[PDB]
Each structure stands twice: as C-alpha cells, then as structure tokens.
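J.: Dropping the structure in here first, questions after.
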Amino acid sequence: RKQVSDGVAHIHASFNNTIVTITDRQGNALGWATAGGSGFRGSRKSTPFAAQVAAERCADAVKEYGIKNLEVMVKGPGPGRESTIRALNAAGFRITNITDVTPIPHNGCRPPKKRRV
Amino acid sequence: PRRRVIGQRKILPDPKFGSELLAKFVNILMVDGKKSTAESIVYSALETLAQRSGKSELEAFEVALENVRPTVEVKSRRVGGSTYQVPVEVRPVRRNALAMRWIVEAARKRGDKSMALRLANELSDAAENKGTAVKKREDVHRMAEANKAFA
Amino acid sequence: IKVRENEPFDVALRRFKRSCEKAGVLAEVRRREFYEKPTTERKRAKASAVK
RNA sequence: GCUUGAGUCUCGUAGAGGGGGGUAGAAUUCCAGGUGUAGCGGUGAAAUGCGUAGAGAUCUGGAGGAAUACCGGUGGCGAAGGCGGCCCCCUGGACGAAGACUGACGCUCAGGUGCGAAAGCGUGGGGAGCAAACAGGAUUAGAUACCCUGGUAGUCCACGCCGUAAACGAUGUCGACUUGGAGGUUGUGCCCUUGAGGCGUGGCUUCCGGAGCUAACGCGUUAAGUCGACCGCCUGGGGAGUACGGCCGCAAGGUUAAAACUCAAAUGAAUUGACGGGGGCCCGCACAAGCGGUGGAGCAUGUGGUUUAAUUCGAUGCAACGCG
C-alpha cells in the first residue's frame, strides 16, 4: 500500500515513556508504537527493554509500505532512545541519519517548581 | 561469605554408577542423616525408571533432569529503595542443584505409595516434561520472562 | 546534531550528544526559576574547582 | 600665599550602569488543517486528568505573551536595591596617558531629602508559561502538608503608593602607615615585536598566608593590624520590638518606643563523647543461599495471673521465664 520506500523514525523518549512514530519524509505518520502499549505498564515502561520492544513493534505494522531507508529523529532524554535505534537496525532498516531534535529553549518559558521529595 | 571466599568439599561418587551428580541427588533426597535409606530409594526408583523408559539408567535420569533445569531465575536487589525481581543467569552447579531440589520436593508432594514410586513417577513425568517440577521451571521462567526489563 | 555515514558503518557511536544537549542541558530546564540557588550552586562549583 | 588634598580641561579605554523605542531566534500554550491509531500523562507505586466525539506522536499555517540558551567566567558595571539576545536614540559614572588651570574649594553628618529586591495596594491594560488561594487524586492513624492532576490573584506593561529583607563582606564613611605569594580583569610606558614575549607602572577584584590582633573561629596592604576625624548603635534572658501615644500609609502595616511581672541564667567560640532516616572503609549465621525447627495438638517444666489458710523467697527487655 502506497509504497513509500523511505521514512523517518521519530522516537520520543521521555522519562516515563518512549513513543516511536515511523513516518514518511513529508511528515505523515505511517504507524506508531509506545512502550506503554506493549505490556509492562508502570515502572517498567521506562526502560531500554521496553523501548526496544516498542521499536520492534513499530517496525512491524509498517510492513505495508516497504520502508528500507529511514532517518532517525530523537527527542527528549530517557532510558530509551539509544536501545531504540538499535532495534531499528535489528529490523532490517538501513539507518541513514541519526539527528537529536530535543527542544531547547533560548531561555523561554518558566519551568515548573517541583519535587521536594 | 561476608569476607570468606570459600572452596568446596568433594563428595564421593555413587557406589553403583560412579556418578557424583547422582551422589548429590541422594544427598538432596536424604533426611535425618540416613544415607542408606535414600540410596535404596534412588536405586529402586531409577531402576524402575531405566526399566520403564528402556533407555539406560543415568541418561534417563539426565534427560528427566535436563527438562527441569532452570535457564534464568529472578532475584531481589533493593538498590534504589525499591523491590526489583531482576532476572539473573543461573550457574551450572546451581542449575542442576535447583533441578534436583525441585524433582525431590515435587516427588515428596505426590500421592503414590512408596518414595521410589513417587520419584520414579516424577522423573517419568519429567521425561516428557509434564510433571510438577517442570511447572516449577515454567513458573520460574514466567517470573524471569515477565520481568525481563531489568538487565 | 545530524550524523550520516557511508557503507563502512557498524555502531551508532554518536557521542555528539554527550558533548552538548542530553546530559545537562535538558535535565537543567526541568525545574524552577530561582536566581538564588544558581548563584550558590555556581559559587560552590567554582569554589570546589580548586587545588 | 603655596601645592603634595579636592576639583576643571584635552585624548582614549572597558563595561548586563540608567531611561525610551524597535527587532530577532529557539521553546511552551492555544487555534485551524493533513497523516495516523490505541492509548497518553503521571508516580515509589497509583489514581484524579486527557483520549476512538480520534488523544498522545507527527507535519503545515497562524496568534499571543513572557524570558532572553551557547558566550558566561570567586567575569563586568552600579552608592545600595540591582543590571544578561541584537540594534538605535537620550544619559550617568569610573579608569588610564601627558600637559595645563583653580588654589584647601576638604572629611563626616543629627534633623531633612532622595533612591530602595520580593510580596502587597490603587487605577487602566495584558495574560503564553509558572503559580499562593482553591478543587480533585493519593500518602497517612490523621494529612487543612510534602507527591500527582487542574488552577484564580499574582508574576508582565503604564502611572501612583508601600518602604521592608539573612536589604549580609551579619564588617558606617573618609584619610594615613605596616612583610609576601598565586591569579583574574581593564588601562599605559619601555625593550630585537626577532611569536601565543621580557621589564615596569596605575584602577578594580579572587584565593592563601606573615607580623599584629582576636574569647576562639578567623581577619590578614580590599584588616577584624597600627592611628586620626565624624556619625550610627549596645548595656542580662523573656515580656517585646510588643502595648499606649505621636507621625506616615488607601490598607496591609511602617517608624519612634515603654512598664508591671518573671528567670538566674540567656549567649558566643572551641573541646571530649554520644547520636544522625550524614559520608567513606570493615566485620559477625546479621542478611542473602539452604536445612531443620518454634507459633497449631497432647504432655513435661518454668513464669505471669487467679485462687488459697499458705500457695516461701529471689530472678523479669536483650542479659528473667526446666533460671537460684
């Protein structure tokens, strides 16, 4: 179906969850998979293992497109992200670019207070 | 074990088959320091195991014990103020030690007549891996398979 | 930010992000505007950097 | 009168000094649209919350507000509060080089006047994020908290008020003298500049230390050393920086400022120890790895209690309870 043959893997690692979205070069999503949607709810959805099985599961569900090349775009910090791109070249993809696209303000908005734990 | 790294003591092999593996199996089975009784039970039970399966003695034992050896097991950490059940790879001596402990314990659980029949039927139920010790191995492997996310 | 490589490639080896963004810069902008704790955190950081 | 104090002029230097105006780029939120699909978010774990009315992720376009990553530095400037993108306009101070000029014009300062973070107040705007109050979810014995999800005043602008802070180098201002070392920053002079050098001479500043001082801790040419001038303030702890009165303030409150009564201490610095849900290193059947028990049953024996005429006395966390 529609046979795009090149895409972008936007991986959005945060501290609590990694969410991998495989799209095309136009930016239209072709299929996604989160670490929290792969079993292991909770303290286990923020691990490199959960991110890699999230990326394995996002490599599935884009078989209908015949993607061979993809760029990787990485957001946020997280226990994910590093393992995530590994799972992508464990799934036959030719990984072309690895950009880190974490949003950094140039002293913009005030961050929240928190955490007197 | 706080300081002292240790050696280990050498067990005498089995007086019928020369197997230190099976010698440790009669030590796992032994209760109250009665070794003669336990080796009688092991010789009777493995003798009917060799007669039933028709293979031989200690390769029927080695198959029936090969189906119950754990691969990896969970283990508590308590490092970050939390209780984790991490999976960890079992050492070979601990591997077959756990194998024998589960066979013997499951054989004590059974409801047959004599201990040689309970353990002969437990090793026979472990030869086609359908007994209780294989459910203990699958249980351990479900715990270490569910919690795979910690390594 | 980008990396690419020709066909002799095996490993990610992108330690461009142990250079700039990941470790410090995003973990710093998770928490409060002070003016006060940074003046003392930098004061004791430059007072610790001593022989 | 005089120039060694103070000041003026010439030429430059560095600077987040101030006020006004403009603009730029990242990011957050919102709105509209494309793809796409079952979760997202959150936590120690959860739940509230958002989500098949299509969220989160992702791309495009727009709006708006605030703050200005990197440079960034015990770096700089300012009397202090404080001041951080870039550009323009108006403007204050400092420092340096040589020379000229005035000629003690100086120092401090009670009352007085001005400036004075943040929160707060008034009027009018603005309102993206954050967030007192507030609401819900948790946690808990309780939880009017810490944690989570939302969230209003406020934070932002204009003008006025307030007038305070651990407004702190807890160190008033001005001047003079008194061994050193390593830096930072900003000038300037000289020498083959034979380079990212060598030798000096100023301004500001950081760390360590000598004499000296100090209760000690420490300060140590930027003094808490050695002196001089003027000011401010102190006189045991509490009551109390409170009440009354005055002045100020829209208010909140600010400032000035007692007494009765009560205690024989309150305090500073340092020492020894003990302790810590502080840190480092180390041990023991301490935990872990195992095996067998106890707690359940009947009996033995000891104890508490009860009973009794008496149920002899003693032992009572560990280290009393088949103990004397």
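Residue numbering for chain B follows Swiss-Prot, covering 2-152 in order.
Per the header of the entry, the method used was electron microscopy, 5.7 Å.
Placement of Cβ uses the backbone N, Cα and C atoms for every residue, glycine included.
Got these off Swiss-Prot a minute ago, pasting:
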- B:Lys36 to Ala or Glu: Defective in ribosome assembly (MUTAGEN)
- B:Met116 to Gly: Significantly decreases affinity for its own mRNA (MUTAGEN)
J.: Might you list, by sequence position, any residue in that chain lying six or more from B:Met116 (mutagenesis position) with a Cβ less than 8 Å away from its Cβ?
T.: B:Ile42, B:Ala46, B:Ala108
J.: Counting across all protein chains shown, how many other Cβ atoms sit within 10 Å of the Cβ of B:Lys36 (mutagenesis position)?
T.: 14
